[PDB]
Amino acid sequence: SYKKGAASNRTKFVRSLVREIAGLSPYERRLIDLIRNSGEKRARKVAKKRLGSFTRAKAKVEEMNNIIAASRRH
Amino acid sequence: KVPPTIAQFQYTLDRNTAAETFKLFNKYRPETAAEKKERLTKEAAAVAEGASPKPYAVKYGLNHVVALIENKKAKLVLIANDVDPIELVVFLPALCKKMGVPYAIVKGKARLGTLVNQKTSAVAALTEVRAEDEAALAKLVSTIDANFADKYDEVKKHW
Amino acid sequence: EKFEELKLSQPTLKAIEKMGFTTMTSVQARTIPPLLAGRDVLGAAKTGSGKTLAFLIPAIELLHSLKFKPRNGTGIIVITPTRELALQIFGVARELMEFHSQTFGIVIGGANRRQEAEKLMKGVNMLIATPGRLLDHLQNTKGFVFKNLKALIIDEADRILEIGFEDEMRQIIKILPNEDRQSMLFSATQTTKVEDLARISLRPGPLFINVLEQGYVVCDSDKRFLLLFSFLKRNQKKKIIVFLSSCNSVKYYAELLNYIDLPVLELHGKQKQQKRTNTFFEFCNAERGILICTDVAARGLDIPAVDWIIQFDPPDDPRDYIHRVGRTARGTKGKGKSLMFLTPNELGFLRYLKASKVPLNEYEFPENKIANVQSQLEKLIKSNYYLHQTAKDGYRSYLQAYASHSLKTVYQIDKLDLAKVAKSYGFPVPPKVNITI
Amino acid sequence: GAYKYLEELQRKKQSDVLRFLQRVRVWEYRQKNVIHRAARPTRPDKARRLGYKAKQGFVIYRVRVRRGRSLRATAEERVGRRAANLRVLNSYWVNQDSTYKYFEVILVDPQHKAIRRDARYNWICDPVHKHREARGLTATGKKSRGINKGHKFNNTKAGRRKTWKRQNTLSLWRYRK
Amino acid sequence: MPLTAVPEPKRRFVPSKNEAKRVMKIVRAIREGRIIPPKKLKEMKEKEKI
RNA sequence: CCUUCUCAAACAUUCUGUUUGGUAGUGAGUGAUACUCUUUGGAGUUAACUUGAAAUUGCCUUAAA
RNA sequence: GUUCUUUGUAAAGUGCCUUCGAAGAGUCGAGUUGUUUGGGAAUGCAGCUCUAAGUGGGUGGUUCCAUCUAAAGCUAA
RNA sequence: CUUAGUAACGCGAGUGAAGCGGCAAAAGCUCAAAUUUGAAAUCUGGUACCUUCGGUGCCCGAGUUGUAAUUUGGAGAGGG
């Protein structure tokens, strides 16, 4: 590899700001509601159905969990 | 209704604070085309027959202002509340808050453009100020903070 | 003996002459011939006793004997516990190779990973790297040509073990080849674990060679520089030596003090060896002045009869700094007072000081009286590009040294206030530093 | 650069802010005609990377097409036919509706002296680039033609018509092989 | 801390070079008898208008 | 949201030397022991230092409409 | 070739040392309904419910490796 | 041209490619993305002249919701 590159933390900062300002999509809202009430076992199925890729569903679930942790723990 | 990010604007500064801010900004009007042209012609004439300090002006370019922010160089930022592509300015208040740079929302982009010899200026920010106005700049920053962050602490809430 | 009595190449001899050292030291005289012969050697030579050049010269001789292109292999690898030691060794190598045509580089923790990877890909025949980043570069960087490791030397194995890189050292030994690799090492002392590490690395039977009040001031991070400047101004006409944790910071401070119209002398590894020796001799024989020096530079360097010893920055070797005062008091006609600057978050060092049980005194200063040159410094930095760049480089070096300090329990980057440090350096806006916080 | 923030924000098209903006802008557009002049694009981040320049000679148009030939290609053809003197450069999606889909199209006026004297953009003035959307030379047109490098487009690498001529032509030389 | 270091260029700490280029261009134009200096324009207009 | 009491003479006229006059202030707080004073109650003087212009009560009409 | 102009602390190229170091979203993709091929992995194209990440993604052969960096455009033979 | 009437499909009738190899010709580049901010330095149009497929001075407007320098990973940029 010669051009894979890294985030440099600028893309990270911009993406975090965009995630905070934009809010949560209705499907994202349902996913977080299921996580906070049902759990991963129920949220991952919905994520896969909405997306169709298991890896993408797992990544979205992890992102939602991180957002919930950053929000409720402050 | 509108989401919390929308309606954050339109909660502008009061009459007195906005008037004071515009009065301060009017002391740093960037030289227009004619003024710069005449200054350059005078300099050329002086050079023809045979050390100034850094000029002070208000930074207003949207890209330029955004570049100034996120580097903590900017001290005051003015944001227009009537930008037709709202997406160009939705992120500015939150970015300024994250960076800690004081910011304010003023009524009308044409008002910002007038103080910078432009038809419409999306934003207007100050980076460096003269020592004489440094105390005035700090006082205006404190007044803006008190009247915006505390008075409108709920601006980011209640849709 | 002298360097002229050895089979040294013409460029190497010219570089040695440029250094200004013509008489071989005892450790050098005892280690250079065996090293040239290729026999593995380990010893307990004290730091700063010239062993660095002692084992660097054989490496350059081997490189000049092989005469392989930079793309061919990686040549020599040097491992040092601390970033400052790596910088000093790289400076010495560059000074020696000025005449030589071979390539050299560094791999320092907290530095630009992409730049180091590019340099390694280009090919480095004399690499000095800390084990922590050396392991990462060996493992997660394609194109590395470490397969051609011809020699390997370890400096200050005891410090490396103490820091906690013993597992890293074992991993490096496992990864690196051992067919044609000649292994050596040097350190101030050697423990049982160090002996085991040497046995693991050193392939053959290695050759063995052997040869006051603790005044401190608690000051804010922002006001430390102003307090030091006031102390220097009011202590003029005396002799003072200031210890720092970065050569770039020392250079920036010396330049700033010179610009503020007060004579000051600098003593850092980045300075030329001839210039370094000339400045040291001038300071020793002047009887009046202020010397700004790095910890590694003065680690083994002679200490003249100086009135003050100021440890402005946290010591690179806490044990050595703690034990120095006992010998320093005896080695000077007038017992030189020891001064140390401690951040309020750095009070943990008081625990180690008490453990030492040496006499201590807490000096105090009034906040009302201070140099009050913050505005002038800020204006000068904002107006002068060279001074701004030097200050930024010094701040970056200081932050990097702080992040790499072994005593993590006492020194932590998180507890530091970046805004106050930047203000002390004269930057209202703290410049970004790639610190793994 | 503010463009990065806008590009990142545009990704979350399902966000509350963008969800509200979609309905507001679609309601505003429905009042106007099918094709109308746009003072400036509503998505500067996409337009700038799509060759848009804030200078005289660049024209941005908004066109409405009924939801289900690709819709983008149909919109480009519709805008080009009305604006014959203009040249279609590219297009992008801006909004959608249950009954209509909205796209913003960028056009360049080759007649303007600014474009003619601009080396970076004077190439469009060549007559070969007349009615690019009609011949499917735009980004959407090329995509609809399946012109790409890879085994995925080997059977349609150079169109679906020249292959018939290639395979149905009996090549004969002066000296038979 | 900011986002990107981006070491500052010398032009920020140095007088503008574009302004110097424009001044030199105006000097060349004046030397070539192409641009009338403002003082010369004022002198000519003072005689004129009467 | 206005700006701040930017010099007057006699001699000498070496083109500036001698003498005189004109200077009534943001507040609060901390603080190093001498001057007198009237006898009592403190009235004026005397080192030094912090401050976001900070602060909780000493018994005439055209900058018109 | 002949020349008149050059202009200014102006521009460009190489090696070394230091500090930084940004890549195209209703887009890929999945689902579904039609078209195309003699194409077995309908690839490709067409309507639409859905719609992602940046040490990431696509294309392949093997429990890892090989190549490239799509969602922008110009170019005579 | 060859691969080749081969792979593949239909497994009948028939349809039917592509890498490699040789030949003809070979030129690579232009944007987006990181601040010129110690000076929108960019450009359309009108006017007076000249050495007119255009050039200069002036004027007006477009542009700061981005026209002027550099760069497309083959990297690239700020300094010595």
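Following Swiss-Prot, chain C shows residues 42-252, 264-489, kept in their order.
Structure method, as recorded: electron microscopy, 3.5 Å.
Placement of Cβ uses the backbone N, Cα and C atoms for every residue, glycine included.
The domain 'Helicase ATP-binding' annotation in Swiss-Prot covers C:73-249, and the record cites sequence analysis as its basis. The ATP binding site annotation in Swiss-Prot covers C:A86, C:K87, C:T88, C:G89, C:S90, C:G91, C:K92, C:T93. According to Swiss-Prot, the mutagenesis experiment C:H105 to Y carries this note: Decreases the amount of 40S ribosomal subunits at 37 degrees Celsius; when associated with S-315 and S-393. Annotation of the mutagenesis experiment C:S228 to A in Swiss-Prot: Slow growth at 18 and 16 degrees Celsius, no growth at 14 degrees Celsius and drastic decrease of the amount of 40S ribosomal subunits at 30 degrees Celsius in vivo. Leads to 70-80% of wild-type ATPase activity, a 2-fold lower KM for ATP and a slightly reduced RNA/DNA heteroduplexes unwinding activity in vitro. For the mutagenesis result C:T230 to A, the note given in Swiss-Prot is Lethal in vivo and leads to 70-80% of wild-type ATPase activity, a 2-fold lower KM for ATP and a reduced RNA/DNA heteroduplexes unwinding activity in vitro. According to Swiss-Prot, the mutagenesis experiment C:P315 to S carries this note: Decreases the amount of 40S ribosomal subunits at 37 degrees Celsius; when associated with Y-105 and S-393. Listed in Swiss-Prot is the mutagenesis experiment C:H375 to E, annotated as follows: Lethal in vivo and leads to 70-80% of wild-type ATPase activity, a 2-fold lower KM for ATP and a reduced RNA/DNA heteroduplexes unwinding activity in vitro. What Swiss-Prot says about the mutagenesis result for C:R376 to A is this: Lethal in vivo and leads to less than 30% of wild-type ATPase activity and a 2-fold lower KM for ATP in vitro. Looking at Swiss-Prot, you'll find the mutagenesis C:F393 to S noted as follows: Decreases the amount of 40S ribosomal subunits at 37 degrees Celsius; when associated with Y-105 and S-315.
Structural mapping of features recorded in Swiss-Prot.
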residue: C:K87; record: ATP binding site; Cβ within 10 Å: 16
residue: C:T88; record: ATP binding site; Cβ within 10 Å: 18
residue: C:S90; record: ATP binding site; Cβ within 10 Å: 18
residue: C:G91; record: ATP binding site; Cβ within 10 Å: 17
residue: C:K92; record: ATP binding site; Cβ within 10 Å: 24
residue: C:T93; record: ATP binding site; Cβ within 10 Å: 23
residue: C:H105; record: mutagenesis position; Cβ within 10 Å: 16
residue: C:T230; record: mutagenesis position; Cβ within 10 Å: 11
residue: C:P315; record: mutagenesis position; Cβ within 10 Å: 11
residue: C:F393; record: mutagenesis position; Cβ within 10 Å: 19
Around the Cβ of C:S228 (mutagenesis position), how many other Cβ atoms lie within 10 Å? Please give the count over every shown protein chain.
24
Residues within 8 Å of the C:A86, C:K87, C:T88, C:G89, C:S90, C:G91, C:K92, C:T93 Cβ centre (excluding the ATP site residues themselves)
C:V68, C:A95, C:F227, C:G352
Students should find that the Cα atoms of C:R376 (mutagenesis position) and C:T88 (ATP binding site) sit apart, in Å rounded to an integer, by 13
What residue among the mutagenesis positions C:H375, C:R376 has the most other CB atoms lying within 10 A of its CB?
C:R376
Provide, as an integer number of angstrom, the distance between the C-alpha atoms of C:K92 (ATP binding site) and C:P315 (mutagenesis position).
33
What is the nearest of the mutagenesis positions C:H105, C:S228, C:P315, C:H375, C:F393 to C:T93 (ATP binding site), using the Cα of each?
C:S228
To the nearest whole angstrom, state the Cα distance for the pair C:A86 (ATP binding site) and C:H375 (mutagenesis position).
18
Can you name the residues of this chain that are 6 or more positions from C:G89 (ATP binding site) yet have a C-beta less than 8 Å from its C-beta?
C:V348, C:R351, C:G352, C:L353
Need this for a regression test: mutagenesis positions C:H105, C:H375, C:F393, filtered to those with Cα within 10 Å of C:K87 (ATP binding site). What's left?
none
Rounded Cα distance in angstrom between C:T88 (ATP binding site) and C:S228 (mutagenesis position) is 7
Nearest by CA distance to C:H375 (mutagenesis position): which of the recorded positions is it, out of C:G91, C:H105, C:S228, C:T230, C:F393?
C:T230
Please identify, among the mutagenesis positions C:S228, C:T230, C:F393, the one with the smallest Cα-Cα distance to C:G91 (ATP binding site).
C:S228
